[PDB]
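A.B. asks: Handing you a structure now.
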Amino acid sequence: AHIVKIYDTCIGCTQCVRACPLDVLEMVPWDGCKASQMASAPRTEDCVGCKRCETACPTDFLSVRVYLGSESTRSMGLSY
Amino acid sequence: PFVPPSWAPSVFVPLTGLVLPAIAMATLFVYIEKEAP
Amino acid sequence: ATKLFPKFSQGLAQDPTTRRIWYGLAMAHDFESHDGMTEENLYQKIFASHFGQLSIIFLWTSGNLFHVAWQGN
Amino acid sequence: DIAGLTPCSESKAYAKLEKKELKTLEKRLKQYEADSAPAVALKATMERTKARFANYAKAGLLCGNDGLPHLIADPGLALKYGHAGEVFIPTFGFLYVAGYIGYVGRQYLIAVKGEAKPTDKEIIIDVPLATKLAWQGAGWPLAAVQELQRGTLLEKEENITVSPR
Amino acid sequence: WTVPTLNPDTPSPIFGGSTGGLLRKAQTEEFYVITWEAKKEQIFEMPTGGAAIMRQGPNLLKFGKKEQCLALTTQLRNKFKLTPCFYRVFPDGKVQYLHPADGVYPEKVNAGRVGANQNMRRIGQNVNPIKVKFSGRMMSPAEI
Amino acid sequence: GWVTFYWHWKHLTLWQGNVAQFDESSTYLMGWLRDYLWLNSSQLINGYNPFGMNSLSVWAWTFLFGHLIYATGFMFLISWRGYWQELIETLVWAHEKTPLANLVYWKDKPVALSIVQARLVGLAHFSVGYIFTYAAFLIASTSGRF
Amino acid sequence: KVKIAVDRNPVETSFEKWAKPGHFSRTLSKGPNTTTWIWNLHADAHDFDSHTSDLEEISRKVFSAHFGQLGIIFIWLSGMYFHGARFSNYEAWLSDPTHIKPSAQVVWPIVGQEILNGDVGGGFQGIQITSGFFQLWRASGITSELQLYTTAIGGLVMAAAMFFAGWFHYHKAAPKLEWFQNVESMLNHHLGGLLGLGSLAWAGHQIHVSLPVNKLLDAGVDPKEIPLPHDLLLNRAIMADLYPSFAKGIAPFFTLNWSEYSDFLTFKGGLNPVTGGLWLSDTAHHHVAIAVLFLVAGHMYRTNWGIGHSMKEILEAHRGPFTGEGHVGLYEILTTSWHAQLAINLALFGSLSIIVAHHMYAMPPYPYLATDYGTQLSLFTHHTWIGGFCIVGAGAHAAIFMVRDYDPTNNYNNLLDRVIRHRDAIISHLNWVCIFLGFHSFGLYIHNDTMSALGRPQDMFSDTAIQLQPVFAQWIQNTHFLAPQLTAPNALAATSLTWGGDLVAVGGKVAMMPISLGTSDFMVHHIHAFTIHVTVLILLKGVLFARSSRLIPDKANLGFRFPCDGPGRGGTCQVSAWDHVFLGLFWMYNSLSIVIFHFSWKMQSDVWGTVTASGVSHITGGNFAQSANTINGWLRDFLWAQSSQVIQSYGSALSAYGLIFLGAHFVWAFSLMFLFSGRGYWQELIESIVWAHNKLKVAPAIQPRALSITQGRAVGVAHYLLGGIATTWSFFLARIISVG
Ligand code: CLA
Ligand code: CLA
Ligand code: CLA
Ligand code: CLA
Ligand code: CLA
Ligand code: CLA
Ligand code: CLA
Ligand SMILES: CC1=C(/C=C/C(C)=C/C=C/C(C)=C/C=C\C=C(C)\C=C\C=C(C)\C=C\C2=C(C)C[C@@H](O)CC2(C)C)C(C)(C)CCC1
Ligand code: SF4
Ligand code: SF4
Ligand code: SF4
């Protein structure tokens, strides 16, 4: 499975969650940013590694980071 | 002195390059397809 | 299920695609990445691998000498 | 003289090459009437060929066994043996023109940088300013030394971005 | 809100079939089933290729992977303002509800959700790989 | 390639006894293409022809063998995974939909080579053809001429 | 109601936008912040669909852009006619066409380039041209540089008119969408007016000018003493002397006594023995028939009266039991989508350009065109390349429609929908067909190469060893050859000498002779089948999977031109339909490169050659049959042997071809840098270079950026095709001009 991590730099834009095409991320209540919300990655087992979340992340540097890891039928996005 | 017979190539070349490859490929393919207990 | 090859990377051994065969062959000499690798075991594996390389080189030279002495002029 | 080369003026291969070149042009000049425009053109090329072989020899160029002029690039050999118009002088001529272009372009970028939209002045050229800098670029070498001595040519490392390391 | 139960005998949108449908994986590993309610019969695009007519009220479709189900989920929500839900179904009869996990779409912050894979540091505060060397396996300074 | 071309051409001319050819033809690239590559390739490409073959046949066959591998590398180097992955998926459908063929199945799910893998496989094919082509040309040109 | 509908003064004519780069785009009008903006500006300049979602505005931009193209083409033609009147040897070539080489480009004497002014003949020095203009002008009956100069002035007057029309129909009276959506009216005018009237008018020029002038030229009359075209147009007695039937006037036409005009309207076939070209009387009766046929065709669609057909009705009527709804929805797709029209038009227009190359070479329509091998090879290769490019473009715009104009609500259970529903069956079956062709086509060459290298020639596929004769093509050739006596009784001769019969020789050179087809021909025809099938596979796959695939289900949202979907799913590089066009270009280049090489070798080996006493000596001595069955044979007897002309051109007039030959090998290798690399490496290298510019305070405000992934691919393919095609171009022209 690919390793997805969220960093304190997260601003709670929710853009990564909206960009994810496999529902690997969600917004959880937080107190570190003004938006009072931070991105979480509770379903990384369904992550394929498209890195759309990173493309949607506007922080410098990225608050969401994807590290390609062990490959599975879900990770390879195989319908067979 | 350490000289193989004339038939050596007529036998060694067939075995090495055809027979041995087949044997090697067979065992190798089996191991890869085998799954951990 | 988990295949036996490669034994040095459970990750690859749990890959259900043909990529497992290619990566198992491609990452066999990267000892530092092998599962449960320690610095001492890393050195001992390399030491044995170096004896293996030397064995191959001397057989290559013996093979060369033999074919010239047996089929050349 | 140098490197065992020989003056083109005394090379036999240099002379044979000039004859070979003029004989090709002459073999062609025949198929045409004397005043025909083709004939006039082949004659002007033959005159230009004769002048080149003569001008190159007069310039004191050295020729190899191939009978072709070779250029001396060592500043020491060129100055001591009369071969400085081959690489040395050309070097200072180019360096002046190339620095001219660079110093003017740098002066332009610096001037447009203090404007409202520098990017706009790079796609749409401020012609009047560009022409002014183009003319003031003749004294670039002295300006470049004066900037190097005031410490205004370079940027402070603290103001230049770099990767994490 | 409670975890929904998948009714497998739900009517499926009108569609003549295609060649981009389920494969042997659906019978050996797992398949995905999207379900939604339609207030009117509307033609829509099958993520597997082809046009299909959604039926009035309940609708059910089966896809080979989760991405195809979420792709259809995106079109129905963005274009028809519908609210679909999908599940992973195993070959032994087991059904697993997947989205929306808590009934609230992930982009909308919801209570109860506990953060996961979050690092109380910026990426530039990660350690050098030399520190995570000779661990149980190949790992990244980020994983620590 | 440049260093070995230089060495071979300078020695071929010295061995033949006319260093002037290199001295007058090496100063322009047309000279390299015609006086080194084109001229020294005749005997090699005639290793086998409609009139028969000679001891240089293996080198003529290898010379072309290297050109083939070199060009095969271009496919792994220019074409990328996405295109191939979608093609294989169609074949997986064809195998599972083909009667009798669907009876036999694969233990490893067929997938396109990875991005890094493709770069390596392409570079290997490119490098092998590069060496085989020059080795065939070098030995044939020197041996056939001397 | 079909009617003229326009908007008045729609767009103001000012230079305000000229000074605001990127004004047409909502994203680009903001101005540049990085270098990517410059590329984006040029790459998105003619993408009106992306500029605006208004079809009427897009249609008005397309119409005026076409007037701009027509004006460009007119200037190009005026230049060719002007260079023929002021910088050519046409008048001398008219007197001696079998020895004087056509030339219409003279170079200035500078930096020694005057060497390119070769001794073409006729007391002239210039670059030899291979466009075939001299033969076209002779066929048209032009005998003076005054006529070429007058046509040049006319073309510029026409170019000015085209540019005016473009400005007027966009800024003053812009046609409304309803006007453009009158497809029934457009087809009636283009078939009846443009095509039928154009053919009728041309028949007028040929009958009153081309036929008498060329008859006098072929009789040996000096071009100076030939009557001027008007003299023939205003005097019937002269035309009556040359053609007795002209003494009867147009009475026979209206009295249905057409047989009387048999002396100028003929069905001879074959070739004029004097010139080696088709009979102009045959070309005249042909264009007259074409004109009649197209005038009828232009009265088929309904307009403002009840008579005529409705394309929507015809389409909706053609439906069968195996195709669901059938052709329903197509009329709506082909009246609201320009990309759909461009896809079909590019496909047919390219296929046509390829058909022109084959027909013009086998049936040489111009006088003295057949024996001008440089022009013949250039024409065939040029039109073949134009066709191939247009065919690849057809694929791209079909995918653009599938991604941007396709709507499922209008395509349920129709042919389009049913095709997308069995795309995997189509691509998988085509995949196997491609693999079968590859092994059974190129595998045969490998077998022959190995058998020859192993000294086993009897085990090779050849006309002497194992034989693979193209029997079907041999039977068709025999049928077409014997056609004149049975299936085509009126025709005096067969359409072409390629089918068979006696050879026609002009100037001692073979104009055309029968072309034999053996094992080597059978093998190369199957390589063509393989290369075309594979190119179709890539283009078709790119179009059918443009909206979605099993790997990527929302490809349509990503768009037509996108680099990838990330390294996930194993790697999704080059999944966009645009990337399929990128790959298709390489295979189209591979296919056509093989097609033109086949033509050149076959023609130089079995057709072209000097005719001597008792025997024809071909340029390559008929070595195609025994040398084109192995790759080694191709590399040695074609590339290596015929490259001698280009490699030995230095010091002559063909020296330019040698320079271009090297320069083209360079551009091709330079493309590999872009094709094998990635922007990630270049961006970092630029970062260190930018550092040096920052250090010396010479860093630009517009941030330097590596080319986009898609731009990197586009730059690579462009330089690959430019370099590769230019290399063949230099090789072909140097070879043919020298041994022509
Ligand atoms: C006299 C004591 C001695 C000797 C002779 C050696 C010898 C060797 N040790 Mg070693 N070692 C020693 C003590 C010694 N060791 C001690 C005390 C320790 C503990 C600190 C170690 C720890 C150690 C380790 C950890 C390793 C070695 C290894 C090696 C081998 C190197 C393999 C190699 O590169 O090929 C031979 C190298 C040479 C012959 C050097 C010459 C190279 C030149 C540049 C070539 C020039 C040749 C000439 C110019 C042209 C030839 C032309 C023609 C003949 C072809 C080598 C045979 C390696 C090994 O195990 O390999 C299996 C390795 O991993 N040793
Ligand atoms: C950049 C590389 C380069 C190289 C490889 C050379 C190489 C050479 N230079 Mg030189 N030179 C260079 C740059 C270079 N130069 C530059 C940039 C200048 C501008 C000042 C000069 C100015 C120069 C002069 C004035 C002379 C040479 C000379 C020479 C030749 C002998 C010089 C020597 O002894 O050692 C090599 C020299 C250098 C590595 C650096 C500069 C040359 C030194 C400073 C000159 C000392 C020469 C000395 C008198 C030895 C020659 C004795 C006698 C024959 C005069 C020699 C082949 C001498 C010569 O042969 O003239 C006929 C000579 O007198 N050069
Ligand atoms: C002096 C006459 C004139 C003036 C002042 C304008 C002014 C304007 N036109 Mg316009 N137009 C004109 C003549 C004129 N036009 C003519 C004769 C035509 C018929 C072709 C058109 C067709 C036309 C269209 C279809 C459109 C405009 C548009 C516009 C507006 C913005 C676009 C623009 O001009 O930017 C400047 C653009 C350029 C300078 C590009 C020049 C294009 C030339 C023809 C290409 C030449 C290429 C060359 C032949 C080959 C290059 C090869 C290479 C190797 C060098 C603008 C106010 C656009 C608009 O309405 O705004 C959205 C619009 O879409 N015009
Ligand atoms: C006899 C009627 C007629 C004729 C001859 C043409 C001819 C042409 N049309 Mg067309 N068209 C017509 C009727 C006609 N049309 C009608 C009734 C409609 C409305 C349904 C259209 C709508 C239409 C569109 C939308 C387009 C064309 C286009 C074209 C050009 C395509 C380029 C080509 O292949 O030819 C080769 C070019 C030549 C042979 C040059 C000669 C052209 C001269 C000017 C002939 C005159 C044509 C013109 C219609 C005559 C009236 C001019 C008058 C108003 C001053 C072509 C010249 C395309 C275009 O953009 O052209 C700019 C295009 O996009 N037409
Ligand atoms: C576009 C095709 C075309 C054109 C333009 C012509 C034109 C011509 N043909 Mg022709 N022809 C053609 C096709 C064509 N042909 C074809 C396809 C065939 C094969 C069947 C023939 C076979 C043929 C034959 C056998 C003959 C001609 C002849 C002629 C000429 C005489 C026509 C005639 O007798 O009266 C035709 C009637 C008219 C043209 C009507 C004229 C109306 C005028 C121009 C209108 C003026 C109005 C204006 C307001 C006046 C004011 C002026 C102003 C200053 C105030 C004529 C120039 C004859 C010839 O060669 O003469 C020597 C002849 O013998 N043709
Ligand atoms: C009637 C023919 C025709 C027409 C009207 C169009 C029209 C269009 N095409 Mg298209 N195309 C065609 C044929 C045609 N095409 C063919 C035959 C091919 C196959 C190669 C393509 C392949 C193609 C692709 C892949 C794409 C388009 C795109 C487009 C759209 C935007 C064009 C653009 O990007 O602007 C800008 C145009 C340029 C910047 C020109 C680039 C310069 C050229 C390519 C260099 C060629 C070499 C040149 C001759 C070298 C000169 C010498 C040199 C030393 C200077 C546009 C509506 C784009 C699109 O649809 O957007 C999504 C797109 O991606 N076309
Ligand atoms: C010389 C280089 C080369 C070669 C050989 C090929 C070959 C092939 N390409 Mg390809 N391609 C290339 C370059 C090349 N390409 C480049 C540079 C690009 C970038 C544009 C592409 C892009 C490309 C695309 C996009 C596609 C292909 C496809 C194909 C396959 C078409 C189907 C087929 O013919 O199967 C038959 C196989 C052959 C004809 C190869 C012949 C090999 C010989 C005859 C067999 C000998 C076997 C031997 C005896 C085995 C024993 C060896 C021993 C050691 C045991 C084919 C194998 C298509 C595909 O995937 O297949 C449908 C496809 O879509 N290519
Ligand atoms: C002022 C100017 C600019 C230049 C800016 C800067 C900082 C340029 C940097 C220059 C630096 C750091 C040079 C550092 C070392 C240079 C060295 C050691 C010089 C080497 C030259 C040698 C050895 C001479 C070789 C020869 C001579 C005598 C001349 C010829 O005969 C040829 C040859 C090789 C024999 C800007 C902004 C690019 C814009 C523009 C105008
Ligand atoms: S890489 Fe793709 S699947 Fe994974 S979390 Fe990011 S957007 Fe989601
Ligand atoms: S895109 Fe980045 S900043 Fe925005 S919610 Fe996701 S991780 Fe946080
Ligand atoms: S290598 Fe380039 S094209 Fe391929 S997935 Fe990565 S970024 Fe996309």
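We number chain G the same way Swiss-Prot does; the residues here are 12-751, in that order.
Cβ coordinates are placed from backbone N, Cα and C, and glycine is handled just like the others.
In case it helps, Swiss-Prot gives these features for our protein:
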type: BINDING; residues: G:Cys575, G:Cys584; note: [4Fe-4S] cluster binding site
type: MUTAGEN; residues: G:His676 to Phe or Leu; note: Loss of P700 function
type: MUTAGEN; residues: G:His676 to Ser; note: Accumulates approximately 50% PSI
type: MUTAGEN; residues: G:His676 to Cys; note: No PSI detected
type: MUTAGEN; residues: G:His676 to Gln; note: Impairment of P700 function. More severe; when associated with 'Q-656' in PsaB
type: BINDING; residues: G:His676; note: chlorophyll a' binding site
type: BINDING; residues: G:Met684, G:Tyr692; note: chlorophyll a binding site
type: MUTAGEN; residues: G:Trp693 to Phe; note: Unable to photoaccumulate an electron on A1
type: BINDING; residues: G:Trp693; note: phylloquinone binding site
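Map these features onto the structure and tell me what's around them.
C.D. replies: A 10 Å cutoff on Cβ-Cβ distances gives G:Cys575 ([4Fe-4S] cluster binding site) a total of 23 other Cβ atoms nearby, all chains included.
In sequence order, G:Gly734, G:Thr738 are the residues near G:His676 (mutagenesis position), counting only same-chain partners six or more apart with C-beta under 8 A.
In the three-state DSSP scheme, G:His676 (mutagenesis position) is classed as helix.
In the three-state DSSP scheme, G:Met684 (chlorophyll a binding site) is classed as helix. Residues within less than 8 Å, Cβ to Cβ, of G:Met684 (chlorophyll a binding site) and separated from it by at least 6 positions along the same chain comprise none.
All protein chains shown were included, and the count of other CB atoms within 10 Å of the CB of G:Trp693 (mutagenesis position) stands at 16.
Taken residue by residue with DSSP, G:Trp693 (mutagenesis position) is part of a helix.
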A.B. asks: Cα of G:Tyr692 (chlorophyll a binding site) to Cα of G:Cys584 ([4Fe-4S] cluster binding site): how many Å, rounded?
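C.D. replies: Rounded to the nearest whole number, the Cα-Cα distance is 17 Å.
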A.B. asks: Can you tell me the CA-to-CA distance separating G:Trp693 (mutagenesis position) and G:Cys584 ([4Fe-4S] cluster binding site), as a whole number of Å?
C.D. replies: 18
A.B. asks: Are there any residues in the same chain, six or more apart in sequence, whose C-beta is under 8 angstroms from the C-beta of G:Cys584 ([4Fe-4S] cluster binding site), and if so which?
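C.D. replies: Listed in sequence order: G:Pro574, G:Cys575.
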A.B. asks: Cβ within less than 8 Å of a chain F Cβ is the test here; which of the recorded positions G:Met684, G:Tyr692, G:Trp693 meet it?
C.D. replies: none
